[PDB]
Each structure stands twice: as C-alpha cells, then as structure tokens.
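J.: Below you'll find the structure I mean.
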Amino acid sequence: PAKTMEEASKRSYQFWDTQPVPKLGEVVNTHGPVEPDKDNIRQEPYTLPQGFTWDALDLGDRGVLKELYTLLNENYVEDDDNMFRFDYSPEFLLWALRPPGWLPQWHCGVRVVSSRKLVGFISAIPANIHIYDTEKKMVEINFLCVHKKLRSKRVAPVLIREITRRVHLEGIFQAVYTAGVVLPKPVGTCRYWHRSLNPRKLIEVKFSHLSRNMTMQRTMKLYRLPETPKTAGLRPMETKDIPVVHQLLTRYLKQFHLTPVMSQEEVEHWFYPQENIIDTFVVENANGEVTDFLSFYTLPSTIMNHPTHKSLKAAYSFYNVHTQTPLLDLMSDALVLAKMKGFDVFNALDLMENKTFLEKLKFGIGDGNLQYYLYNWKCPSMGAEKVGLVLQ
Amino acid sequence: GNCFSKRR
Ligand SMILES: CC(C)(COP(=O)(O)OP(=O)(O)OC[C@H]1O[C@@H](n2cnc3c(N)ncnc32)[C@H](O)[C@@H]1OP(=O)(O)O)[C@@H](O)C(=O)NCCC(=O)NCCS
Ligand SMILES: *C(=O)CCCCCCCCCCCCC
Ligand SMILES: [Cl-]
C-alpha cells in the first residue's frame, strides 16, 4: 500500500483496476456513474479460501458484538509506526453500525469454520449523499478489517466484492468511504490536525515530542485552557433541539460539495449526546433560540507495548455549525469541554472551514492524510475545504 | 475506515 501519492503513482492495482472507479492517472471532467446499474445480481456469496465461511453479525447479541470489538481492538487501523491502534468501544460500534436503515446482512463477517473465530469484517450503512448537483442514495463502507494472521492472502478484495454484491441486492450502486492509503481515485484529500489537551501524557507516549526550542514547562503553559467555556447559553443538546439542529445542519452544509443529507431521525441518531460516544452542545441565546452547535465523538486508541500508559483518549471533531457565534469561539469551547471531560487530544480535519481556526487555536498538523472516495461515481476532485462529510 | 494520525 501507499500512503503518499508519490508511491501510489509507482503502483499497479490488480484489484482496483477491475472496479468501477477512475484511474489514478486521469483527470475527471464528467459527472455520473462509471457504469450503469446492474439489473441482475449474483445470488451466491463469493468463494472464500478453504476453511472459512461468511457470517452476518447480529450486533444485538452482546457476545457477537464483543467478538467484533475484540477483532477490531487487535487487528484494526494503526498509525505508521505501529505505536497506536484504534480502540472503538462496543457501544460506539452500535452507534456507527446501527443508524436508521441499517441491515443485518451489511455487517459482513468472516469466521474460521472449525473454531468459529471471527477473522474478518466489513460493513455498509445507507446514507443519502449530496455530491455537486446530484443527490444519491449510497452506502458508507467502514471497518474493513482482516485478522493479522490472514493478511496478504487476497481476503480484502473478497470482502469488498461481497459487500458490493449485498449492496447491489438492495438496489444501491454508489458508495462513499475514506482511507489512509492512496487508492484509485480520491475525490478529495484531508489532513488530520491535533490539539494537545494533556501534553505531558502525549509526550511520554511519543504521540508528540517537545520542540528543541521549547521546554516542558512552556509547552504545558502554551496549551493551558480555561476551566469553563465562554459562549453564553452553551448547553448539551436535548430532545427538544432535534428539529432545529436538523435545520441548522441542513442549511450549513449547502455551501460544500460532498455532504450527507440527513432526515430528522438521522440527526437524532448522529447528534443526540451519548456518554463516551458522541457529544453535542447547542447555543440557546437570550431569546431562547438555538443558533449554533458543536459536536465531537469519542474514539480512544490502544498504546501498544507501553508498560504504564495503555490508552490515549481522543476526541474527534464532527459537525460544527455557526450562524451567530463565531466559529473560532465555538471550537474554543469545544476544546474546553473536551479538556473538562478527560480527553488527552482533540483531533480535527482540514475540511469544511476548519482551516480558519486550526493554527489560531494551536493545533499541530498530523502525519496522516485521510482520502475520500466515491465508488461508481465519476466527478471532479475538490479541495479539502469543500468536503462536508465526516465519517467515524 | 478512518486513519490514525499523530503529530508531524
Ligand atoms: C486493510 C486490510 C483489510 C487489507 O488486508 P490485506 O490482507 O493486507 O490486503 P490483501 O492481500 O487482502 O489484498 C490487497 C488489496 O487490498 C487493497 N487495499 C488495501 N487496503 C485497502 C483499503 N483500506 N481499502 C480498500 N482496499 C484496500 C489493496 O489496494 C490491494 O488491492 P490492489 O491490488 O488493487 O492494490 C488489512 O490490512 C487490515 O485489516 N488492516 C488494519 C485495518 C485497516 O487498515 N482497515 C482499512 C481501513 S481504510
Ligand atoms: C474503511 O474501512 C474503508 C474500506 C473501503 C473498502 C472499499 C470498498 C468500497 C466499495 C464498496 C461497495 C460499493 C457498493 C455499491
Ligand atoms: Cl445488527
């Protein structure tokens, strides 16, 4: 795999060349499907290597959810230097995998026939996506995982082909997804930035280190935050705020070129606060009207091979809508709330309007690009600031 | 999936 576009240019994509996506080399000047909708779909699951079987995961069974948690906790995405690994909690996985419209067969697992050991996974959830001037029912693909012992044995193309078939069976022919690797072919490239909240811990674990020109004392002072947020009438989102959060979000996203289109039920699901999953705060002003909101989700990571520090508590910027409060004060209160809640770092991408506040609010640029992709949709690429979609 | 990032 290639994280850089440099190394990607020097690569051949035996699998991705067979798929309906534009080549890495060409530039796209059209808008529409790479290939037409299929009117007959393969009825049989693709063949797995001998010894392995498909199994749709009922995440409502606490034991099956636990197996999925353990598979991801041990085999999911790591940083470049194999220092950190995502540690999605069981309850988070329920939030991300059972939004409105979710289907059991779209939680696509692979098991060992003898042991029943879950060794592979991929998922789809449905979502209406707005891309330039078109609104399409698509799926979001996420959590593509192959066990470390099964790696490099051609299993990931099978999982991709099998989730495609199951999606095609439901009448859907486009998908959106992200990855840290360069693949054919990104619709846009975003970059993670990080805002230190607990800088001591971040340096001891080598998520960060000191500037040569700054001491630990200075570094702590530079990242010191106030104890309480500054914005008047900031408060956690409540049931009564669902219509207006939906309204503010819908109008705010119209300025970008790749966005979700959410029903009001989807807004409840994605934004209604769940402890250790998703936080949303609204701004109710002096007239009683909600004019702004901020949101971030909770995604800790395992710290591998460390005798003292085992986990890194990370908050991830989600959707932040401003119409009266300045965005920079909105994100300043997000940092304070994340600090108050015990987070060690606050992550945000450079998409939407985030660049206007990243340097001012003392974020440091990360080493990982997040690539955005459409499947079976040909359209021009776009700068990060036009991307208005945040996955988990 | 997502992608893990760290500083630099
Ligand atoms: C990512 C993962 C599932 C791929 O499995 P693998 O055994 O290493 O790769 P395989 O031998 O099965 O096949 C390689 C093919 O899969 C492709 N591939 C690799 N990572 C991919 C990704 N995130 N998304 C889509 N395709 C990917 C490769 O591009 C390659 O196709 P190509 O020949 O056209 O280049 C596996 O490495 C894994 O579980 N990693 C940890 C979690 C992770 O990174 N998940 C994906 C998040 S985007
Ligand atoms: C993160 O886990 C993303 C891994 C993405 C794998 C690419 C699969 C994309 C195609 C999905 C099927 C499309 C159905 C129309
Ligand atoms: Cl389920």
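We number chain A the way Swiss-Prot does; in order, the residues shown are 105-496.
In case you wondered, yes, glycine gets a Cβ from its N, Cα and C as well.
As listed in Swiss-Prot for this protein:
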- A:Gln118, A:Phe119, A:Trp120, A:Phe247, A:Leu248, A:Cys249, A:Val250, A:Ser256, A:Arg258, A:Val259, A:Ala260: tetradecanoyl-CoA binding site (BINDING)
- A:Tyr180 to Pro: Abolished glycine- and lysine-myristoyltransferase activities (MUTAGEN)
- A:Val181 to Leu: Reduced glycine N-myristoyltransferase activity (MUTAGEN)
- A:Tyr192 to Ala: Reduced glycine N-myristoyltransferase activity (MUTAGEN)
- A:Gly492 to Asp or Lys: Reduced activity (MUTAGEN)
J.: Name, in order along the sequence, the recorded positions among A:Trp120, A:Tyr180, A:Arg258 with a Cβ closer than 8 Å to any chain B Cβ.
T.: A:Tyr180
J.: Taking only C-alpha atoms and a 10 A limit, tell me which of A:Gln118, A:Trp120, A:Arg258, A:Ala260 are near A:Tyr180 (mutagenesis position). These are the binding-site residues.
T.: none
J.: Running a distance check here. Ligand 2 versus the recorded positions A:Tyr180, A:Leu248, A:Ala260: which have CB less than 6 Å from one of its atoms?
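T.: Checking each Cβ against ligand 2, the ones under 6 Å are A:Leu248.
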J.: Taking A:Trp120, A:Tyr192 as the recorded positions to compare, which has the smallest set of other Cβ atoms within 10 Å?
T.: A:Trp120
J.: Can you give me the same-chain residues 6 or more apart in sequence from A:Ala260 (tetradecanoyl-CoA binding site) with a CB-CB distance under 8 Å?
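T.: When sequence neighbours closer than 6 are ignored, A:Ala260 (tetradecanoyl-CoA binding site) has A:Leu248, A:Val250 within Cβ distance under 8 Å.
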J.: Nearest to A:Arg258 (tetradecanoyl-CoA binding site) by Cα, among A:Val181, A:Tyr192, A:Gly492 (mutagenesis positions)?
T.: A:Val181
J.: Taking Cα atoms as reference points, rank the recorded positions A:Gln118, A:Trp120, A:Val181, A:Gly492 by distance from A:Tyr192 (mutagenesis position) and give the first.
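T.: So, of the listed recorded positions, the one sitting closest to A:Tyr192 (mutagenesis position) is A:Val181.
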J.: What span in Å does the tetradecanoyl-CoA site cover, taken as the longest CA to CA distance among A:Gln118, A:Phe119, A:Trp120, A:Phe247, A:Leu248, A:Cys249, A:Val250, A:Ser256, A:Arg258, A:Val259, A:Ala260?
T.: 22
J.: Roughly how many angstrom lie between the C-alpha atoms of A:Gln118 (tetradecanoyl-CoA binding site) and A:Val181 (mutagenesis position)?
T.: 23
